[PDB]
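Below you'll find the structure, written out as structure tokens, and then a few comments.
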2 protein chains.
Amino acid sequence: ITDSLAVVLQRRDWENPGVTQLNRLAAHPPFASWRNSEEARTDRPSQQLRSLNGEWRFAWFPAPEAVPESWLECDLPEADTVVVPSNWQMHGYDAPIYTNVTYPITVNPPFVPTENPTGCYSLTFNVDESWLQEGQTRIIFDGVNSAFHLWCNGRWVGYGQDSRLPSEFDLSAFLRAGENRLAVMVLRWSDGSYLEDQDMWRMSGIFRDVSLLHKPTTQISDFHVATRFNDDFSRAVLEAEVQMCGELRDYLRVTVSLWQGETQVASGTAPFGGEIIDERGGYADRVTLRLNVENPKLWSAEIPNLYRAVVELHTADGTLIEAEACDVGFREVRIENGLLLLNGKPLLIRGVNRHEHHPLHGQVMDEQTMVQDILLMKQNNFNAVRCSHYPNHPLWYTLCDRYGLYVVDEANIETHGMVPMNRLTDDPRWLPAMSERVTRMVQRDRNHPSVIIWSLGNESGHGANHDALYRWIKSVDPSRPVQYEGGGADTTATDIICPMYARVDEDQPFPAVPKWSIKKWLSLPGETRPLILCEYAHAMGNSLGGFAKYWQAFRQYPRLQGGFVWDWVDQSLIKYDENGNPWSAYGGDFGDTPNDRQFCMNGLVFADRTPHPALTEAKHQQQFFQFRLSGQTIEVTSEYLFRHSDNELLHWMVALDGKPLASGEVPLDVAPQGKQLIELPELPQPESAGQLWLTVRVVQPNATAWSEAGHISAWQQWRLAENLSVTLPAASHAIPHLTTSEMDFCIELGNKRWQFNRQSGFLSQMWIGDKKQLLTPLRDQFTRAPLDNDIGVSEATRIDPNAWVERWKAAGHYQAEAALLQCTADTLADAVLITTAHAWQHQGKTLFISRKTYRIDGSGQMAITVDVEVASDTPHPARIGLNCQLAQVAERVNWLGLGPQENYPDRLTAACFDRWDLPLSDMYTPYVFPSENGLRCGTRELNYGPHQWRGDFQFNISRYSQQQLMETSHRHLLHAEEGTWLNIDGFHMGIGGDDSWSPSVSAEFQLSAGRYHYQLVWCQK
Amino acid sequence: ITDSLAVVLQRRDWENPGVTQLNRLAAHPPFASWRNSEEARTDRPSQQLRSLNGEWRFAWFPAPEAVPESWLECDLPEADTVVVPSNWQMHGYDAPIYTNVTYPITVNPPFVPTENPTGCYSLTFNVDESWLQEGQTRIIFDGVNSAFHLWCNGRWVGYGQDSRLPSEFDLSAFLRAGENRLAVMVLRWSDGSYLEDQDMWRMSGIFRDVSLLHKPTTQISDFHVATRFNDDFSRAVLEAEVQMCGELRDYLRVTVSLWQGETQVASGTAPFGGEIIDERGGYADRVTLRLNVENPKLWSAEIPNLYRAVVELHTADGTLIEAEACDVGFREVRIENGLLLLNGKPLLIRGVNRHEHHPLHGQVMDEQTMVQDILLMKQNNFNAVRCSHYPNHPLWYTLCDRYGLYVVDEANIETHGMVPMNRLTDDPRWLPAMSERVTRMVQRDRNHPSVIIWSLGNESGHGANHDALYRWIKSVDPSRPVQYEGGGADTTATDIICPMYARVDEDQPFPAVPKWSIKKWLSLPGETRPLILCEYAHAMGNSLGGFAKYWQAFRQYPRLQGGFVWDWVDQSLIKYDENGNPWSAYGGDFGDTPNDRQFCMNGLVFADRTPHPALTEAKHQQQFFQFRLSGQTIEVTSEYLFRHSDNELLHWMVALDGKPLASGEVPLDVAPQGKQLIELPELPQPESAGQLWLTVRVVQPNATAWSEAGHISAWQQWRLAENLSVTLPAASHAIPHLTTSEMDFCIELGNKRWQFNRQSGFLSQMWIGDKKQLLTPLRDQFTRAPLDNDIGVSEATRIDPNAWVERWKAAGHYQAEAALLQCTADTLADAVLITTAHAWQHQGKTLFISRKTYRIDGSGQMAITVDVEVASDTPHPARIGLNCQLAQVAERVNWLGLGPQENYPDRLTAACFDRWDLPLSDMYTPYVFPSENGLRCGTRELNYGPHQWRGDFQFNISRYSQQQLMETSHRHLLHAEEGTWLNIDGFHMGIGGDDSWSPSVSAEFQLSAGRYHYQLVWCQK
């Protein structure tokens, strides 16, 4: 009766931050209740721990109030059979909302909307009579979003908030032998939502596991581990504090044993009863053991040395009541003298922020996915990850512990959408709610070695609540530093200056919360903390420009210990078309309102875990070996702090314009922080013209746990020499004929013919034989289909006049009209010479001026020479080159320049100069939100079909015009055009990326010279 | 229905620390909602604020569950008419429990006993229709102990915990015009009780006021004041931050005006909208004004300069929506360089701890009582008070603000009875509950100038919860320091070393939490904070010995800035006898179990506010003027920091053995921290024998607000000279006759006769004429009826073998038997000489040996000469002297020695040497728990009836034998004995008092010499 919906729902606990839970057990590290020490030691599975994951019955309602009392007693006819865990939006019930800042619901704390999507889950299951004789049977939900009430066998059990941490209830007295039934009612919105405003899809449900754990009556209630070291780490102390619940009987003992493999390293036994703590005594229900470990193997992301710790609760006669365990990693984390140290050396964090996202499963995580992510990261030169912005699925820590990644664990607290940001975090009334989001995290994850820093949440301004919570942590677990960026990045609530999007060299001095240039921030008066960016280098779409600038500061300034790129995966979701064809969806694609569109796609990898090209630029910049070339000696520097180059080979090689002349291989013997000298054999040197390039690669000959054999971990290339070509071509056998007309000029020579339209001034067509080559005339191009960064936050509604695109738009770039100023043909001794001039103007303003000369010679080669003039007072153009639509469509593209991957000017350090050959398909980058892409810089020669262009340029080539790109919201809607679109740039502006909501292109990468010159040679084979 | 007891009670919110309140409004400074600025300015009364204090209907139940649903709807036949506020134990419902540490209920957090005394209060009242048109009508309870549920017009309103702070609910929508009814159900025990384990009577009910406040819809929700100063305090800034609730309309304004009297000093006006705080902006519902004040009058306990601040919320057209106000005191509090400063100078805290206690009303406070207390304190040289151990009744701060006392405001948190002490305070699950006890206190009291330090609670060990809360405060209100003694007195949670019962010179090194000698504590390595004792000098019963030692350190060591004596009033309660006669009751006197007996009586004043003699010793030691005598020049030093001696006269005077020879009066002109020189007139000097004494007194000629005219604020006395008596008496005219017998020796001379019993060796009787003088023989006395300090915590059950009494008991002191060793009479030329010797022994051990000579001469004077030998190995005796029971009973006592008040050896600095004459009645000190009392030291002559004794001794005289004292638990049970009991001590051991649970008598005051000598002269007039 008092179990009635009617009664229960009445209190509206989900509209009250003063009730965060009802009858929930305390937090603690992961338990299994093994009843045999070996299983515990070997991490075998505990029969005392049962999963309730699977098929559950579910029914959706638009408001908690629309639930029928019947539900409590019996299933529902119309209840569907759903799989758990899952996100009900993933099943169709309601839509997922992709909003960033702006809260999904209306801001009226602590109220929530009356229309509040309720999901009723139920499960019928069996409890074995043995579980009811003794012990305690409790239930666990690893993640319920956002809040929920619970009934068992028609009785009300409890309530819980906090989507990202476990809620546990003792079912001990509601359970009946055999058949039991659970009724779980999950509310989408609650007062907890006010604290969960992270930039991500807004979903709901029982999205993490459900389990049953059977514990003895007298049991281990919690335990913590700690490791102290001596000056040189040659000796450690493992300290374990154990607490128990139940009746304390003198025959009770505890044994803590430390294994390393099969080998027991240390063991300790004792009975309950701690040291005197105060005037009343000590804890009789606790015991602390201390094990001495000589020459412990240390844990690090470089070498994840782990031990196993077993905690046995037994009686003195040797009888085991129960056992728990955890992996142990010996490491010390400290900030000392402005530096963050790990095991005594200073880290350089090569990290990334990662959300729990699956395109198919929404926010439900699985082992496979976790592992994939981990390996990609490790393969790509990452050390660390930040749990943006809440505690993750438990297994995560374990994997990191094991594979080796540093983890920053973060409280599930984000109130980004309040005004001001502080509003709740400065309010004592939210102190409790917040408090639980921090404390429980710590109680749960504190024993993992991978966790090296605690974070108070994200973007919730800076309030007195943070200060308190930060102090709490420091008191409770001084083993790790605390960080929080809110309120300016350097408040009293953080041990590290941890801004987001601070530029390297430029300051952004917003009122109250400026973002100084990182190099400058450190030397502000009185400042002494280390600086590590919590988010930097916004990887949204065609991005990552300038990435290297960061890497270089990091390397030059000690107190700049790296940062976390934003972010790992694109938060795109899968949708299906008219023919059961899938496609990547984003903000607002689910009729979701209000929404932030593409803003959910900032990953380095696509939702399927396939990489964006940016990923390489990272990989290379973050590489652990560094090179310098001096004469014919290569100096190698190791950035490893703990390990020796012991699975590393260096391959070297010399080549002249793509042609290999020499190769070597040399095994690296460099210690962490060491140098290795490498002298090269006498290097060949040819008479032939061209550039000679040295390229080196570090290879991992043997496979590791996260890499295959032959994995390349680093590389670098240098230009060694140049033999300039002092050779004049063979005087043409033939001579081209010029046929004039009033419409055009024709040039014929051989089967070849070229036509220039005298009215437009462009080369309108060309034939090889009877076949035409163009579909579109060759013409000047000064624009580009806007990248995400060019656009920023500019919308049709709300225009951002500062966004590059807006400027360009406003100035007429996109709609300027050419103007023939001149077009002449002249006959040279051995060639024809065409000469043109256009002016591009908009509203009587001449933006640019293009002046060319085409010169066709007996060789049947045309040489284009171009010279642009850009008005000082017009926004600098995105680019400067030509384009045209070719008639042909070939299978491959071959070029001699940077590649193989897409590379832009402020994003090309990872690319190598060489001869690349790839399929056309590979020259297009499927950024879900179409834009200019696929560029390759420093090209010297490009070959497509019978064409060959030569010079110094950047280019791109696909089946999509710039216009089509520019006009398609999703990549799935693009259609291949008639032939091949070719864009050949003499120059291209950088892509930026410091952030994606303001101009981020550094000046060095802006086409601001005024005068631009370039030349090409088009010809055939 | 869901309003039903049945439903409500179901959740058992009082057995859950996760629910501290339900539907309670936020905390804030005191509001009145004046609707006229002048009333506000002048503190007139607000018609918008109505008291519901008075006659209420009440009914008591043994368990919440025994309440009848009817109650919600209608009064109860048997409900009585009680007055509110009150403590129901004060009315008879149940008993008050006097327990210290040990919790009243059984320790099973968060559970409470099923038998849980519920008090149902109800009130029928009228609401004026106007209040319901608009605005908000809310209710306030200033104190409900311990927890409660609330209904209005049969509807459930909310719940609340925290006995010592206000709970407010919006009744706006439950109220009906005209007749309304409240039903309040108050639970004695709740999960809140675990946090309220203060050493005091355990009571319950609606013990502070009940009010109704009507506010506008658009109102002032909170406001704070702050004052900054310049280097020399010649200029200040008053800063007021105001927040409002309701709809924000551009025509809204705020005006803050500062008055000094009638004179407006400054005013400021502005509209809502603060400065940018973070990335989202500012508070639109707040405004901060800053007023400049030139040469502000500063507030201090010496001179409570106050201003009035008025906060008006109006529209721009000048229309007043509403006004609030508060008194403002300009002062700066800072710890700087190890010192605690007030307005730039370093305080010396002369303070005391005070509980809210009334012998009649239990824990209900009234203005009269508050005021009495204040004045007594100020009169007695106190500067400050500590709110042991919870927030006090609101008016308190106001009075302190006004009369001038420094206040330490303390959170209502004491978990003394847990094991270890830390148990809850270290538990994250209690963090929220604790949090509210701190935060609300601050939000409420933060604007009072008298509050200069915040305290986190008392005796709750040291947990991570404290650290967080301490940081919170520092963040929120950096204007004051925070202190907390738990966990060792010098933790990271306190800005001041604030121990309790630390001795001056001796260390008490308990494990974990030692108590170093205060002088030593300061120089412990790394230590730099100031030290102020939160409790020192346990004033239980006959106490305060050694008080001066403290005063002297305080004066010599800068970093020793004083302390808080423990405590102000005796927590005794009034009971009535068989004839409606009242008497002072204590622990366990209400059949209360378990209990701490007298432990509740440690005040300096009795519950009726009549002083214990200790009070003087304080007054004198804490005096603000200090003297030194050099020749005939008196040097006066002022300890005032801010004020000039401007109501001070110095009276001086010289006297020879009680006889006045000279007097002066001199006006003091000494500045704070200054010296004044005073040269005395040529001082007379007589030939006559005797001691010449100089005595000076400082007088307050004019009355102040807390003192009458002619109040004496200080004094000091010196001995100037001594003219020794070289005069031999006039050779006796007569000669005494000795008549022997086998039973005794008789001496006759004149009407006078003396008889010494030859079997016992004592003077058994004496006659003047036909009248006998003794009822009991004159005999040696080595014991005393144990003071509270002699006993300590020793009980009959649990004996404390270290307690003085125990030692004495065990050694046979109390039951030793005399032994005539010798008894002889001899005839001298002009006198008779008796000579005796006894041995006191117990179990064949001779404890002491007494050797006398009585010598009676022609003058009819007996001279007693005594010489004791004390065994090295026996506990030192409490005293050494004689006693006897006189037959007479006279009305007065006159003596020449220290007085006039009771004075002991380690407690006599406040006493003066002179001739005192008082009524017998005044020679007895009515300590509720009878013990040795009334002593007066340094006596040279004592007169009672026809007797006169002369020498150097300490003595006491009443109608109660030591034995009667020793055997009566309460003073009300003592009965006057046949005549007058006289105790004349050659020597007396000190009383101690550093604490009352371990030996506190300093060695200098212990009778440890072995050999003791003394002489008397008994005679008549």
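Swiss-Prot numbering applies to chain A: residues 4-1024, in that order.
Method of determination (from the header): electron microscopy, 13.0 Å.
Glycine residues also receive a Cβ, built from the backbone N, Cα and C atoms like all the rest.
If you look up Swiss-Prot, you'll see A:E462 marked as active site, proton donor. The active site, nucleophile annotation in Swiss-Prot covers A:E538 and rests on experimental evidence. The feature substrate binding site is assigned by Swiss-Prot to A:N103, A:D202, A:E462, A:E538, A:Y539, A:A540, A:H541, A:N605, A:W1000. The Na(+) binding site annotation in Swiss-Prot covers A:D202, A:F602, A:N605. Under its mutagenesis annotations, Swiss-Prot gives A:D202 to F the following note: Obliterates all binding and catalysis. Recorded in Swiss-Prot as a mutagenesis result, A:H358 to D, F, L or N carries the remark: Less stable to heat than wild-type. Causes significant destabilizations of the first transition state. One mutagenesis experiment named in Swiss-Prot is A:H392 to E, F or K, and its note says Essentially inactive unless very rapid purification. Causes very large destabilizations of the transition state. Under mutagenesis, Swiss-Prot gives A:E538 to Q with this note: 10000-fold decrease in the beta-galactosidase activity. Swiss-Prot lists A:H541 to E, F or N among its mutagenesis entries, and the accompanying note reads: Poorly reactive with galactosyl substrates. Less stable to heat than wild-type. Swiss-Prot documents A:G795 to A as a published mutagenesis change and attaches the note It forces the apoenzyme to adopt the closed rather than the open conformation. Reduces the binding affinity. Here Swiss-Prot describes A:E798 to D or Q as a published mutagenesis experiment; the accompanying note says: Small increase of the catalytic efficiency, when the sodium concentration increases. Quoting Swiss-Prot on the mutagenesis of A:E798 to A or L: The catalytic efficiency is not increased, when the sodium concentration increases.
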Pairwise C-alpha maximum, in angstrom, for the residues (A:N103, A:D202, A:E462, A:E538, A:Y539, A:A540, A:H541, A:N605, A:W1000) that bind substrate according to the record: 18
Cα-nearest neighbour of A:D202 (mutagenesis position) within the listed binding-site residues, A:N103, A:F602, A:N605, A:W1000: A:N103
Recorded positions: A:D202, A:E462, A:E538, A:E798 - member with fewest neighbouring CB atoms within 10 Å: A:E798
Whole-number Å value for how far A:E798 (mutagenesis position) lies from A:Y539 (substrate binding site) (Cα to Cα): 24
Cα-to-Cα gap, A:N103 (substrate binding site) vs A:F602 (Na(+) binding site), nearest whole Å: 8
Distance [Cα-Cα, Å, rounded] between A:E538 (mutagenesis position) and A:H358 (mutagenesis position): 13
Rounded to the nearest Å - Cα separation of A:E798 (mutagenesis position) and A:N605 (Na(+) binding site): 18
A:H541 (mutagenesis position) to A:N605 (Na(+) binding site) - Cα separation in whole Å: 7
Other CB atoms within 10 A, centred on A:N103 (substrate binding site): 18
Residues from the recorded positions A:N103, A:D202, A:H392, A:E538 that lie close to chain B, Cβ under 8 Å, in sequence order: none
Top Cα neighbour of A:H392 (mutagenesis position) in the set of recorded positions A:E462, A:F602, A:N605, A:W1000: A:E462
Distance, A:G795 (mutagenesis position) to A:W1000 (substrate binding site) (CA atoms, angstrom): 4
A:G795 (mutagenesis position): tally of other CB atoms within 10 A of its CB: 22
Candidate recorded positions A:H358, A:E462, A:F602, A:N605, pick with smallest Cα gap to A:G795 (mutagenesis position): A:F602
Other residues, Cβ within 8 Å of A:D202, A:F602, A:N605 Cβ centroid (Na(+) site): A:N103, A:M203, A:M543, A:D570, A:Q574, A:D599, A:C603, A:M604
For the binding-site residues A:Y539, A:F602, A:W1000, the one whose C-beta sees the most other C-beta atoms within 10 angstroms: A:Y539
Cα separation, A:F602 (Na(+) binding site) to A:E462 (active site, proton donor) (Å, whole number): 17
Neighbour tally for A:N605 (Na(+) binding site), based on other Cβ positions within 10 Å of its Cβ: 27
Among A:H358, A:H392 [mutagenesis positions], residue with fewest other Cβ within 10 Å: A:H358
Cα-Cα distance linking A:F602 (Na(+) binding site) and A:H358 (mutagenesis position), given in Å to the nearest integer: 14
Count of other CB atoms lying within 10 Å of the CB belonging to A:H541 (mutagenesis position): 23
